[PDB]
Every structure is written in C-alpha cells, then in structure tokens.
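**Q** Attaching a single structure in structure tokens format; questions to follow.
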Amino acid sequence: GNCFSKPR
Amino acid sequence: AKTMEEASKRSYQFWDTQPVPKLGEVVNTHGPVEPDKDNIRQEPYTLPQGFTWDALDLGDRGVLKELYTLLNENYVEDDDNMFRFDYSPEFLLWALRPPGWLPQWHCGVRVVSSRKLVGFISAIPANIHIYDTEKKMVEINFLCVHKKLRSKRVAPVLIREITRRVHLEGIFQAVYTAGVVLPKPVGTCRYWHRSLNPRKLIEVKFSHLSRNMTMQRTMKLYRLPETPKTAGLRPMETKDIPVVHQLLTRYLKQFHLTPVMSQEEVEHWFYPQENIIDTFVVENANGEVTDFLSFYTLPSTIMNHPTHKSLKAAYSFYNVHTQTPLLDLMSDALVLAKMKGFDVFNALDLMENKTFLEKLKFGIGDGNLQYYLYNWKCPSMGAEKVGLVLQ
Ligand SMILES: CCCCCCCCCCCCCC(=O)SCCNC(=O)CCNC(=O)[C@H](O)C(C)(C)COP(=O)(O)OP(=O)(O)OC[C@H]1O[C@@H](n2cnc3c(N)ncnc32)[C@H](O)[C@@H]1OP(=O)(O)O
C-alpha cells in the first residue's frame, strides 16, 4: 500500500 | 491528476522530457525507450540556493530519527487531509536495506544553515520480470519534500539526481507505484478495505455507517472467530525459507509483472519481523509446508482528533496457495490481524485477490494505485495480471 484510500 | 482522463487535459513539463510512453499512445512493442548511456554525468544537479545533497546513513539512530520525523510530518496524506502515513523507523530499515542496497541511493536534501532534512528519495535494487523479459531494476520509494518547500521545482530535481545515482551503477530501468496519474501506467489497482474494529473507524471518519444500518449490526456483521481454522498454521522460521522461496517462485509464473527473488531476498522480505512483517505458513500432517500468507504493518496518524491518534493497519503482501484454498487462507489472515490489534485490513485487487474480496466483507475504497515502468515500453495489462507488491 503506497497511496492512501478510504472505504467509499 | 488522480483519475486517468483528467490527466488528458494536463501537460507534463517534466514527464515529457523522460523516457516514458505517452498517455495517449497504444504500446505494441516490448523494449527500452532510449539507449543505455555511454557516459554518465559526474556532477550532482544544482539544488536551489541554501540547500545541499546528503546521503543518509540509516545505521545511525539519529539520522534515522531525522528520516522518520521528515516522513511522519510531510509524507502521503489522504485526499481530505485527515490521515498521514506513519512508517516505523524499524520499518524503514526493513524496506531501505534489502540485499544489495547502496548508501548513495538514500538521497536526502538538507538546509545548509539548520542542517535540517527537507527532502528524500530512495532506490533499492530489484530483479523485475516483466512479460517475457527479466530486467535488473530499482524501486523508487519515499519521494518526500518538506511542506514549506512545496511547489517550487524541487521534486523534478530529486528524480534526476536519483536517476543519475542509479545510472552510475549500470541500471537503466525502474519500477515504482504512485497514486497520481502520470505517463504511463502499465497497470491500475484498486484498494479494498476490511474492517476488523469497526467502532474506531466510524469514530475517526475512516468509514461511515452504511445505508440503513445500526452500529450494533455493523459490530456484529464484521465480527470474526477467535482462532484460525486452518490446520497446522504457524509462524515462519529459519527452516522454512527454501520452501517458501520455492512456493512463491512457481506461484508467480502466471502473472506478467512480478519480482524475482533469491533465497536471501525471500528471507529478508518474509521472515517474521514484529511490527513490520508477519508471515505464517501452513504445514500439513506430512511435515510439508504447502501454503503461506503474509501481511505487513503500516499505521497512519489520525489528524485533528483530540482522543484518537493512530490508525493501525495491515497490508496484504504475498499469499501463495497450493493445497489450501485462498479463501480460507485470507480468512485466517483477518483473524490473525484481529488478534494482533489491527483496526483495518487493506488489500489490493492484483493477482487473484478479486476472488476473495467480496466474500470476506472487504469494502471497495476510493483510492487508485498505479504501476509505472521507467525506460521500458510494454503494453499495459489488467489488474488481475499484476504480481508486484511494494511498501
Ligand atoms: C534508472 C532509475 C530511474 C529512477 C527514476 C524513476 C522515476 C521515479 C519517479 C518518482 C516517483 C516515486 C513514487 C513515490 O515515491 S510515492 C510519491 C508520493 N509521495 C507523496 O505524495 C509524499 C508527499 N508529497 C510530496 O512530498 C510532494 O507532493 C512531492 C515531492 C511528491 C511533489 O510535490 P511538489 O509540489 O514539490 O512538486 P513540484 O512542484 O516540485 O513538481 C511537480 C512535478 O512533480 C510531479 N509529481 C508529483 N508527484 C509525483 C510523484 N508522486 N511521482 C512522480 N512525479 C510526481 C508533478 O506531477 C510535476 O510533474 P510535471 O507537472 O512537471 O509533469
């Protein structure tokens, strides 16, 4: 995981 | 640019100078963009006035703390500026000193007066197998610039110097992952998220209570068993390195963008390190290791919250299966992550992951991760064919 993500 | 067809309106003043395919062109060939360099420039590029390059020795507790402080305050944040990554100093050593690392590839930018550290870019050696070619490359990671120094040309200076550092060692290709959209991704991967502790994620606004749902049902929907169900599952140790290597090597041959690891590299990336990398293997009744799973730990700092500070997360690494289904393997990984105190379990849709994602209550996330190849023209692939995981 290199970039940030959140649940949509 | 975060979505791909918003990049189409842009123009790239720096990425139109670099040997990368154009965002519009289709690629039908497999080869380099430019010839390997006969002579390599000997002088480092000119940093703006009052700044000088350095080479951080991470064997120094003081210098590593500088690197942690630089990244902890200035690294990647979410789109709404709520969370910032919190790489451990012990994590950085794990990902910046694999077999073959070089000190001049830990490039730092300092201020002459303060001697403060305001920038960083990294490079580690990696043998990458892309389609039918096996190339000695480097992985570029931890591209960071101080917040006060942003938007003033310093990022393209970091890329040209680190390229010059690696060109001096005979390597002319590279691989790297980023969230922004640049020319030109060989693959795009979506993040998915599985909530182990849904109470904390809702309080910190990581996720929202779904349509027509109470917290009690959501607390009871994402609950997990106490102990793993797979027989003979145990942590990895020294005696498991050769077979774990052998399992991963054959398993990867089906994908098109994978690494090629020696037995020393397999031991480095997979041998259990507490709070950095967790590996578990499956040993059957005949004493044979037939499967293994792995996840690494990367928390992020929760911002502007008076009571909640950190967000502990586990990231799916490599999971090879031969006699145990991938569904049971990943289910026990969630349980193993639940036992260790994780709040969430993130995983990409690369490889065969799309088979277990929906069934194991993973939620589809907002962010995209792009894979890039420097100085290698090759046709872009689908996410189901990517077999490369970076930190
Ligand atoms: C042979 C060896 C080859 C080695 C080289 C291989 C290439 C490796 C490439 C390195 C990738 C490693 C991946 C990782 O390590 S992941 C990188 C993501 N990291 C972060 O977001 C950390 C926090 N952000 C920052 O520190 C700043 O936003 C940075 C320093 C990233 C730029 O903020 P700043 O405001 O100071 O930028 P600028 O005004 O000086 O210059 C803007 C120019 O830079 C282009 N830009 C912005 N972000 C990225 C990016 N993430 N990859 C490539 N390029 C990027 C941008 O589109 C523009 O290009 P163009 O508009 O001119 O076209």
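All chain B residue numbers match Swiss-Prot; in order, they span 106-496.
Yeah, the Cβs are placed from backbone N, Cα and C, and that goes for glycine too.
So Swiss-Prot says this about it:
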{"type": "BINDING", "residues": "B:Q118, B:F119, B:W120, B:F247, B:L248, B:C249, B:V250, B:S256, B:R258, B:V259, B:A260", "note": "tetradecanoyl-CoA binding site"}
{"type": "MUTAGEN", "residues": "B:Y180 to P", "note": "Abolished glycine- and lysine-myristoyltransferase activities"}
{"type": "MUTAGEN", "residues": "B:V181 to L", "note": "Reduced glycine N-myristoyltransferase activity"}
{"type": "MUTAGEN", "residues": "B:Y192 to A", "note": "Reduced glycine N-myristoyltransferase activity"}
{"type": "MUTAGEN", "residues": "B:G492 to D or K", "note": "Reduced activity"}
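What's the neighbourhood like for these features in this structure?
**A** With a cut-off of 8 Å between CB atoms and residues at least 6 apart in sequence, the same chain places B:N179, B:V214, B:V223, B:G224, B:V259, B:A260, B:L263 near B:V250 (tetradecanoyl-CoA binding site), listed in sequence order. Taken residue by residue with DSSP, B:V250 (tetradecanoyl-CoA binding site) is part of a strand.
Contacts of B:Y180 (mutagenesis position) defined by a Cβ separation under 8 A and a same-chain sequence distance of 6+ are given as B:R189, B:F190, B:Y192, B:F247, B:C249, in order along the sequence. In the three-state DSSP scheme, B:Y180 (mutagenesis position) falls into the coil class.
B:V181 (mutagenesis position): 19 other CB atoms within 10 A of its CB, across all protein chains.
For the recorded site, B:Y192 (mutagenesis position), the DSSP three-state label reads coil.
Sequence-distant contacts of B:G492 (mutagenesis position), defined as residues of its own chain at least six apart whose C-beta falls under 8 angstroms from its C-beta, comprise B:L357, B:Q359, B:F360, B:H361, B:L362, B:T363, B:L455, B:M456.
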**Q** Just to verify a number: CA distance, B:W120 (tetradecanoyl-CoA binding site) to B:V181 (mutagenesis position), in angstrom, no decimals.
**A** 21
**Q** For the tetradecanoyl-CoA site as recorded (B:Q118, B:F119, B:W120, B:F247, B:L248, B:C249, B:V250, B:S256, B:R258, B:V259, B:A260), determine the largest distance between any two Cα atoms, in Å, rounded to the nearest integer.
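**A** The two farthest binding residues have Cα atoms 22 Å apart.
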**Q** Please list residues from the chain of B:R258 (tetradecanoyl-CoA binding site) whose Cβ is under 8 angstroms from its Cβ, counting only those at least six apart in sequence.
**A** B:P153
**Q** Using other CB atoms within 10 angstroms as the count, which residue among the recorded positions B:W120, B:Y192 scores least?
**A** B:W120
